[PDB]
2 protein chains.
Amino acid sequence: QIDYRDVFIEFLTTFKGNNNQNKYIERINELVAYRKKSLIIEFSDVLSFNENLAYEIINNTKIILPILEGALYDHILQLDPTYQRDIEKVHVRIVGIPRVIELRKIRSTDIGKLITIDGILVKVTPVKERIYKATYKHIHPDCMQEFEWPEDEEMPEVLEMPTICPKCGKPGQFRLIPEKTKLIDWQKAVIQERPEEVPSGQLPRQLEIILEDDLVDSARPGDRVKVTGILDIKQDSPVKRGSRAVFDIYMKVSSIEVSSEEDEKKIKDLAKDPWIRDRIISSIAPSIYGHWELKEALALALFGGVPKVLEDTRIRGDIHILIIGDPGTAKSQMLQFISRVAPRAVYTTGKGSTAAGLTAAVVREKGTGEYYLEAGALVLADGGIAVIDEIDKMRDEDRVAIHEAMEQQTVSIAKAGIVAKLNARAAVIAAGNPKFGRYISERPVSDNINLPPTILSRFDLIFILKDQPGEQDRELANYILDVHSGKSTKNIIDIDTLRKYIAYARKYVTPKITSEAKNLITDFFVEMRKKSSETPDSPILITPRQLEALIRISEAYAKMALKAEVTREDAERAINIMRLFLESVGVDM
Amino acid sequence: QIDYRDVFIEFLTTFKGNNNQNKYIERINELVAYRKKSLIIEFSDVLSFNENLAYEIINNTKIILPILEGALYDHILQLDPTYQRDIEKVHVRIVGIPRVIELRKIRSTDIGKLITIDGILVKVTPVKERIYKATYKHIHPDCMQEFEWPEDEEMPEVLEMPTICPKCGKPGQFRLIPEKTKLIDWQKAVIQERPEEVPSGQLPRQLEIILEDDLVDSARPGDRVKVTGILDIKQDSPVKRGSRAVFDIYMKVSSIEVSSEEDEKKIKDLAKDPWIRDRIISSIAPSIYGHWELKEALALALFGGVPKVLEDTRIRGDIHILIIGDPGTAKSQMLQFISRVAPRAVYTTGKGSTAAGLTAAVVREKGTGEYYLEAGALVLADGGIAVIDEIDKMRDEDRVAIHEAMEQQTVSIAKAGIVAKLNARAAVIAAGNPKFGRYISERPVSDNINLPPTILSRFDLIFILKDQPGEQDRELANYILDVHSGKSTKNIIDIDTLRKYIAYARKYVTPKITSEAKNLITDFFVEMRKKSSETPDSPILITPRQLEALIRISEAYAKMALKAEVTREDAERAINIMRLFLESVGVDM
DNA sequence: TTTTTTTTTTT
Ligand SMILES: [Mg+2]
Ligand SMILES: [Mg+2]
Ligand SMILES: [Zn+2]
Ligand SMILES: [Zn+2]
């Protein structure tokens, strides 16, 4: 019952952070600068500053937030009166609630309490409007009266029309007045439980969440998020009894976090090592022995090149990798690692996917009867990585649907009266087997690969993996048994901080091509084209795409070391890795 | 008539277990310590203690369960006052009801009586909430009053709204108040009668059951369960009568069991015998003469290896077996035995299965038009065994759908806007015929098997069965006729005991590899690779998967004797069985 | 009719 508004104000005005800069007065300082009407407060900080204040938020959230938010509004007005007439209400979002519940473990005892759920966002609806205070007109020739229907109370989830006119006490018909009605932004989304916590032999569960006001459009499908709010039962058709007094539950979101400064200097410290590139390569799939050239190639695809956008066209900046190898060469294990270390990645298989599922699907809503688009795997992976294992098992009639997405990075649909064009700027990493399961060295490369030259030309690097039992079997066997015994390689960058390093590099580093790098690349391309003319039977063609592959690889090498430009050393590395690619496919220079 | 609360409390505190250790007193504090709020009792023990109490439970169940619930709750409160304010109600569940009725024999006379049904779980719905006590507000400008609608009575299965406001006696509008409403967990499941119970020439029948409160998520689809509770008629759509006074029936589950200390002593006693391994093998398919190497291989697949989960990857722990043989070699009979003895197994046929049915199917829900996922055979067999008879009859373009699930143990779907990943950690045992029905010795091994090298490398062991008539025909004929004469082989572990032994071993034994075993395995693997490279024509490739097969087989041998370590003896057995596999496919060693 | 994934008969 003690007044916490004074406690809140002194907590906000007077607080010391780890950096010792009064973290919580700069947030409100920027609150009036951009007028974002939302403040983020950590539960750990409020608990340390005042244990009693933190508890009251947890258990009395229903009737402490409006008072707490109202106190903050007055303080903001005192700081700057100009905030008036621009923002009427300010929301306070609390994160870091210790009450974390698994999606499958929610029971009746958790209804009405502030909890946190970690999951995957799978579906988002367009932003709509919700009525919380309506205005009605009594259509009865004596009344012609206006009144806000829900008195001293907001409109509930179910819309209700007055039965007795409050202005005259008589029944009749009432007409809604949209211009005098108060609205609020409304959005609906679906959260799916992570695959880690799904029990054996069961399908993942889903929960419906509601985003309102400034929380709308705060995430995109496929994101991993943490949501905090209050559970409640869902009402859809209360008018129709139809027996079955059984209801589903939904969650009213109060705050959302999508999965800091101490990371910046940690990343900067790593980039200062002259051997940072070797450390990153050694950290790719530590459980796999050998395959150093493949690990280097996979590292390049994670960083990628620099896309170019011009007045009349744009140039692809992503790097595509294709691996062909004998069974048991750990191709799938490395692809699994890539899907985990990448900040955004989608893992698909050749057999378990279709053309519609990879790019876009036209689906007809049975209710309304109209068609609309559904995002495919490549569209969802925009700005990230797409992994397509067992690509050779795809039907050729179905695999050609990704030809334009691989180069033009767009998806074109002309179906059922829908003409659309969606961005699909995603890198593609694929693996497969030769025509006869294992590579036959007694036959040409033409019949071993069994892939059209059109798709082969789209891959920046192609590596043919041969399982040759030689003298390295003992070393390989010892390494595998050590892995099974729990022994782990040391002096490697762990997956968590490696993910942060890639995300930072892809966002703030844009290397530039220097004059000396241009000469090395130009000379190499001329020799590459000249050497290819010797053997025209090979299904590998040296097209101008290969020249742009060298440019992209050179930029990726510079991006690994966080350099701002491409020097001759990065160009030399790009030529070296390209040489190994050519040797594998049988082109020797 | 009389109150048995004193008897019930006395029975709980005075009953004697098998060792007269009061097998019921230590359950009470376990209930208190973990706040499980659910206690189970055995009907045989209650009948053995007091005959009168057992009859009252078996007959007056609906008017004695709340009475015993209140008495037990009071005994808990005095034992520990902290139990209050955390659990407001404790349920007591009775099992072992003598009233057992087949699913097909239920008649109107059994309605309203405590019965028990044994069947197979097929469908389970997500957990929902059911209102048992509502709160309404009369929306009439004079009332604004809140009240609990169902007075001194639980809310019926049909949601009924008050017609006359009790607080004012007038009709009008009533608004539900979710905050003051009381809810209870609610789940719906479907049970099917056992295949051995279905009459000739008819489809199996199904029954709908309801699980509430702590009984939710008590089992997974495909389980064998025994459900006890009260039958009742189902009221689903009472809005419009439409004549049809006919109703279905459903069951309110009171206690559910799936599929112990005395068994543990029996299991541990068996493991003391030095020849337990040979004794177990002799118990595999006792009606089949010969095929000793096959029975040993099948025994290993039942136990499996030790899966390894690391911070960056996971390693398969299951063992896959492939059998190719001439018709009439008892391949199907042995596979049928594995289904009966395995704690969890799924039996499929190559011709009677599809790619979508094996892994996962995307289906359009008719009510809403939205696509959703359906679990396939491999997903339903997670943590168990999947049997695929007549694998050679599958279309090759359709058989490749299980390549991912057999090594990575995952199912990936990218179809119709759905991207998902599912766990399929199951062991695969497959059988089939050679290319020409019977094995042809003139032709090589490559054209006889007629399978791609990719699928062959996935199998830990491959055995080729040749039906060669010889001097052993008389022994085989005598054995078969003895089986038809009713004579049974003795000194074999019964199937029920063997199933318990395997389930215990797979849950509590995790063997570890010693230094001595590592040296033996490494030497043998190197020897395979050298020998394989000498004859680069066989359809069997010695990939690194073969090395991991040796580790998995060695762990299975140790797990078969409940050993915590993999000594050198288990390594020799693993090497020996692998030698026979190589000789079968014509690879000499 | 229309696009989609599925099992099925029949174009
Ligand atoms: Mg693979
Ligand atoms: Mg058969
Ligand atoms: Zn009026
Ligand atoms: Zn009233």
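These residue numbers are counts, starting from 1, taken along the chain as shown.
Keep in mind that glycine also has a Cβ here, set from the backbone N, Cα and C atoms.
In the three-state DSSP scheme, A:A330 (ATP binding site) falls into the coil class. The ATP binding site annotation in Swiss-Prot covers A:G325, A:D326, A:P327, A:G328, A:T329, A:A330, A:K331, A:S332 and is backed by sequence analysis.
Residues annotated as domain 'MCM' in Swiss-Prot: A:276-480.
According to Swiss-Prot, the mutagenesis experiment A:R314 to A (Swiss-Prot position 329) carries this note: Impairs helicase activity; when associated with 326-A-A-327. All protein chains included, A:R314 (mutagenesis position) registers 14 other Cβ atoms within 10 Å of its own Cβ.
Counting only residues at least six positions away in the same chain, the Cβ atoms of A:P307, A:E407, A:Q408, A:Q409, A:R425, A:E548, A:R552 sit under 8 Å from the Cβ of A:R316 (mutagenesis position). According to Swiss-Prot, the experimentally introduced change A:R316 to A (Swiss-Prot position 331) is described as follows: Loss of helicase and ATPase activity.
Under the heading of mutagenesis, Swiss-Prot lists A:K331 to A (Swiss-Prot position 346) and annotates it as follows: Loss of helicase and ATPase activity.
Annotation for A:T359 (mutagenesis position): spatial neighbours A:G376, A:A377, A:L378, A:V379, A:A401, A:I402, A:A405, A:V411, A:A424, criterion Cβ-Cβ under 8 Å with sequence separation of six or more. The secondary structure of A:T359 (mutagenesis position), as reduced to three states from DSSP, is coil rather than helix or strand. Experimental mutagenesis is annotated in Swiss-Prot for A:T359 to E (Swiss-Prot position 374), with the remark: Reduction of helicase and gain of ATPase activity.
While the structure shown retains the original residue, Swiss-Prot records the mutagenesis experiment A:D473 to A (Swiss-Prot position 488) with this note: No effect on helicase and reduction of ATPase activity. According to DSSP, A:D473 (mutagenesis position) is assigned to a helical segment. Cβ neighbours within 10 Å of A:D473 (mutagenesis position), excluding its own Cβ and spanning all shown chains: 20.
Taking Cα separation as the measure, A:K331 (mutagenesis position) is nearest to A:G325 of the recorded positions A:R314, A:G325, A:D473.
On a Cα basis, A:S332 (ATP binding site) lies 33 Å away from A:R314 (mutagenesis position). Spacing of A:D473 (mutagenesis position) relative to A:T329 (ATP binding site) is 13 Å (Cα to Cα, whole number). A:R316 (mutagenesis position) falls outside any helix or strand according to DSSP and counts as coil. A simple way to gauge crowding: the CB of A:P327 (ATP binding site) has 23 other CB atoms within 10 angstroms, across all the protein chains here. In sequence order, A:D389, A:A431 make up the list of same-chain residues 6 or more apart from A:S332 (ATP binding site) whose Cβ falls under 8 Å from its Cβ. Proximity to chain B (Cβ-Cβ distance under 8 Å) holds for the following recorded positions out of A:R316, A:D326, A:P327, A:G328, A:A330, A:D473: A:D326, A:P327, A:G328, A:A330, A:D473. If you draw a 10 Å sphere around the CB of A:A330 (ATP binding site), it holds 21 other CB atoms from the protein chains shown. Non-local contacts of A:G325 (ATP binding site) by the CB criterion (under 8 A, 6+ apart in sequence, same chain) comprise A:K331, A:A431, A:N433, A:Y439, A:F463, A:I464, A:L465, A:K466, A:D467.
Here A:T329 (ATP binding site) comes close to A:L465, A:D467: these same-chain residues lie at least six apart in sequence, with C-beta atoms under 8 angstroms from its C-beta.
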